[PDB]
Amino acid sequence: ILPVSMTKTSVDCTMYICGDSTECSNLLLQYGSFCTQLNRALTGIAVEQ
Amino acid sequence: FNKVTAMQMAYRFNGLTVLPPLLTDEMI
Amino acid sequence: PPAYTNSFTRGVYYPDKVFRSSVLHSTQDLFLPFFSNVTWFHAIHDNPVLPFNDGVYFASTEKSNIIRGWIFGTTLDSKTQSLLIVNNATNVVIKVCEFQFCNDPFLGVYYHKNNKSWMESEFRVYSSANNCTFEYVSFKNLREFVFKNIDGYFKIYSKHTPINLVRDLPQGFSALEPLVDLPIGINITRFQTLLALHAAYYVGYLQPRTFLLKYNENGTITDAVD
Amino acid sequence: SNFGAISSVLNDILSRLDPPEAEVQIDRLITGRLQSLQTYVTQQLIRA
Amino acid sequence: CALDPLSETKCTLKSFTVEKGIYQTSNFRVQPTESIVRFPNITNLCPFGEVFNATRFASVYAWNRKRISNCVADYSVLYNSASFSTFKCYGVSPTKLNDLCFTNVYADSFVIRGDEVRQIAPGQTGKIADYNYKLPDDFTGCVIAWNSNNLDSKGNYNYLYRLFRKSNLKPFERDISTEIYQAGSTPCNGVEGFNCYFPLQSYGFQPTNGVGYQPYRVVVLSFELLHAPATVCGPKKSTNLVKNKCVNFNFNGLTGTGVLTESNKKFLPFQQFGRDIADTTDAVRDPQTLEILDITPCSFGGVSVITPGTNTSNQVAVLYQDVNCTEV
Amino acid sequence: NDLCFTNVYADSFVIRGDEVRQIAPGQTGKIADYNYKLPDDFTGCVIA
Ligand SMILES: *[C@@H]1O[C@H](CO)[C@@H](O[C@@H]2O[C@H](CO)[C@@H](O)[C@H](O)[C@H]2NC(C)=O)[C@H](O)[C@H]1NC(C)=O
Ligand SMILES: *[C@@H]1O[C@H](CO)[C@@H](O)[C@H](O)[C@H]1NC(C)=O
Ligand SMILES: *[C@@H]1O[C@H](CO)[C@@H](O)[C@H](O)[C@H]1NC(C)=O
Ligand SMILES: *[C@@H]1O[C@H](CO)[C@@H](O)[C@H](O)[C@H]1NC(C)=O
Ligand SMILES: *[C@@H]1O[C@H](CO)[C@@H](O)[C@H](O)[C@H]1NC(C)=O
Ligand SMILES: *[C@@H]1O[C@H](CO)[C@@H](O)[C@H](O)[C@H]1NC(C)=O
Ligand SMILES: *[C@@H]1O[C@H](CO)[C@@H](O)[C@H](O)[C@H]1NC(C)=O
Ligand SMILES: *[C@@H]1O[C@H](CO)[C@@H](O)[C@H](O)[C@H]1NC(C)=O
């Protein structure tokens, strides 16, 4: 018995960090591309899955 | 399929979602 | 000689006022350690002064409601503040006054007259009180209380629960919800219960243990792990 | 997790504090949470 | 970035060219329809007359502690008064004082010397903070002070403070005991003498003293803010309630965005807010009429923008994840 | 001294002694609420 694919996950980093909040969501833009480079990592997984 | 097996309601609310696999368990 | 006994899992109380359910919630607070020696006391045919430590777990198995309240303070010589909790006629009385105690305070009971026990205003705990900085007024049984001083507050937790056992603590579990939070703001190092004289009761000492609490679906603690 | 912030609920701090101070508190939550993803992703990339 | 599902991607990629593929934009989120503010209804005004205008403030060594409850914060009414030489709020930012109802509110009032208003604050030490009054390190509240020198001064020796004590107090501890203090080895036997001091030394206040010796009237509030059933509320009206629709809510100062629904959850009488695994508040109890509301956040479900290369064609086809096709 | 400025506006007014406290980002009171207010991002100096 062998594993083949693992559960494809995707995170919304804007929503997980600052939940549905305006005053916080603006602040997450200063940290910038952290949010946008996670979904580039979790996509590269989900593609080869 | 009988051996391998709220929880997901508190995952999508935060962001941690689960995409569906491309190939169905039927196509496999 | 006061006998010991085993505390079992008793002594868990709701740490905070926030409802939760179906969740294992780790928390660190002053709890009664599981299976710690709890001193055991008599009323037969005996109410010493006890070290208050950090916080006290008081459990009194009763029938006729003998134990009517407590007395708190560092000295109890009237040279410092003292906290007096007294329950008579279902009425609760709380006074922080500075007052000189009798060396064996008790409240009176006279057997079988038109007024049972009489002696409601008997008020022999003490000579007299001067400076009063606070006030409040209002074995089938098991009543448990947790007493602790947190940063000047004085907190009391309780469960009024029925049981059938004659000898010992019920082996089982119950979670104590909060009653009041009198802000007496005083140094309490020692205390002595009160009795009604014409009824065993237990004393544990809290410690800063960390428990994992299990809230069931109705929002009640159904178990715990020390 | 508080991450050193005064409270872990993002909506408490904003209701309990000004924008000037919340910056100090929130950026402790973000830098903590945003790091807790970079831990999760790093776990996946390895596990994947 | 907000124009439409396509342009939501270009901002992510930081590119105006979008290659052929599928791209998942942020979960589609519903803007809150309207604002809700729900506070308990009471018309009373807190005794800002009996705290701040009180005729006699007790001495610092025995300080009065007055529970305030069942009133609305009149905070706008203090503005015609001697005002305040220091107003310092440790837990709350003073702007939010109106927006936010309180829980256990104890005004602790006492008169201290001018130089010593400094010493009332978490962490300070000195004669006031060590011996006769002490504040917690976690203290949450405000510390208010204004000179009484037009009132408390005559020489007024009644105001009095504890100079000698064996050790420092615990937070909010009161010791009014007058028992003599023993400096050396010999017992004092309840009388003053060599190495025996009566611990309570009275302030002198003349009306002519420098700003150091002018008596200030300190009043130190305390409160828990959230987590607890509200009593003292803010000067903010309550609005109508909306169920089952995405709203922007304020309940007892707790704010957020949710979909307020009915619930069968049963709170013990002392519980107010429920909380979740993520500690974000799941359930609150409607303060005016007591009933349990579930707060479910808006913005559920993912979006994926299926597009051929914007280089080729500009049309897109959006994939909403796990919705039967109705709502959107 | 080391640093040249750009838009420099001196805002001059006379307030009561106790209330100089109230001029600062985040403060509230009679001065800060009603008759004069400073931004939360304010950059400058306050002289009295
Ligand atoms: C609370 O009271 C106890 C006594 O009831 C204090 O403990 C005493 O501390 C002094 C030193 O300051 C010692 O010399 C005594 O021997 C101690 N007595 C006992 C019975 O331990 C304690 O310091 C008080 N707490 C505070 C904060 O003052
Ligand atoms: C409890 O008391 C017994 C004596 O009866 C002693 O042997 C034992 O060590 C004590 N244990 C604790 C935890 O106090
Ligand atoms: C209890 O004692 C108090 C003493 O203050 C007295 O006033 C009262 O009548 C007594 N009885 C009851 C039932 O409260
Ligand atoms: C909650 O209470 C109800 C009674 O109202 C009971 O039927 C149910 O079993 C309880 N749930 C738990 C987990 O004890
Ligand atoms: C204090 O008293 C003055 C008059 O003596 C009054 O105008 C003022 O309103 C009082 N303070 C408050 C907070 O009401
Ligand atoms: C608020 O007032 C309404 C009527 O104006 C009343 O029905 C309600 O009971 C009040 N609030 C509470 C908590 O009782
Ligand atoms: C993309 O656009 C370029 C023009 O810059 C063109 O040369 C190329 O053929 C286009 N490719 C597709 C797939 O449309
Ligand atoms: C859509 O809803 C119907 C019943 O409302 C259900 O039978 C069907 O399974 C749903 N769609 C999907 C994809 O499950």
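We're sticking with Swiss-Prot numbering for chain E, so the shown stretch reads 291-444, 447-620, in order.
Placed from the backbone N, Cα and C atoms, the Cβ positions cover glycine too.
In Swiss-Prot, a published mutagenesis experiment is listed as E:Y453 to F, annotated Decreased HLA binding to NF9 epitope. Increased binding affinity to human ACE2. Where Swiss-Prot documents E:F490 to L as a mutagenesis experiment, the accompanying text is: Increased resistance to neutralizing antibodies and human covalescent sera neutralization. According to Swiss-Prot, the mutagenesis experiment E:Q493 to Y carries this note: Reduced host ACE2-binding affinity in vitro. Recorded in Swiss-Prot as a mutagenesis result, E:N501 to Y carries the remark: Increased binding affinity to human ACE2. Quoted from Swiss-Prot for the published natural variant E:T376 to A: In strain: Omicron/BA.2, Omicron/BA.2.12.1, Omicron/BA.4, Omicron/BA.5, Omicron/BQ.1.1, Omicron/XBB.1.5, Omicron/EG.5.1. For the natural variant E:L452 to R, the note given by Swiss-Prot reads: In strain: Delta/B.1.617.2, Epsilon/B.1.427/B.1.429, Kappa/B.1.617.1, Lambda/C.37, 19B/501Y, Omicron/BA.4, Omicron/BA.5, Omicron/BQ.1.1; Contributes to cellular immunity evasion and increases infectivity. Annotation of the natural variant E:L452 to Q in Swiss-Prot: In strain: Omicron/BA.2.12.1. Quoted from Swiss-Prot for the published natural variant E:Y453 to F: In strain: B.1.1.298. For the natural variant E:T478 to K, Swiss-Prot gives this note: In strain: Delta/B.1.617.2, Omicron/BA.1, Omicron/BA.2, Omicron/BA.2.12.1, Omicron/BA.2.75, Omicron/BA.4, Omicron/BA.5, Omicron/BQ.1.1, Omicron/XBB.1.5, Omicron/EG.5.1. The structure shown keeps the original residue. Record note (Swiss-Prot) on the natural variant E:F486 to P: In strain: Omicron/XBB.1.5, Omicron/EG.5.1. One natural variant catalogued in Swiss-Prot, E:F486 to V, is accompanied by this note: In strain: Omicron/BA.4, Omicron/BA.5, Omicron/BQ.1.1. Swiss-Prot gives this note for the natural variant E:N501 to T: In strain: 19B/501T.
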Inter-residue Cα distance where the pair is E:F486 (variant position) and E:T478 (variant position), in Å: 9
Name, in order along the sequence, the recorded positions among E:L452, E:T478, E:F486, E:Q493, E:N501 with a Cβ closer than 8 Å to any chain F Cβ. none
Here are some recorded positions: E:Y453, E:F486, E:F490. Which one has the most Cβ atoms within 10 Å of its Cβ? E:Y453
If you measure E:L452 (variant position) to E:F490 (mutagenesis position) at Cα, how many Å is it? 12
Taking just the CA atoms, what is the gap between E:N501 (mutagenesis position) and E:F490 (mutagenesis position) in Å? 25
Hey, what's the Cβ neighbour count for E:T376 (variant position) at 10 Å? 17
Looking at the recorded positions E:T478, E:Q493, which one has the fewest other Cβ atoms within 10 Å of its own Cβ? E:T478
E:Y453 (mutagenesis position) and E:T376 (variant position), distance between Cα atoms, whole Å: 21
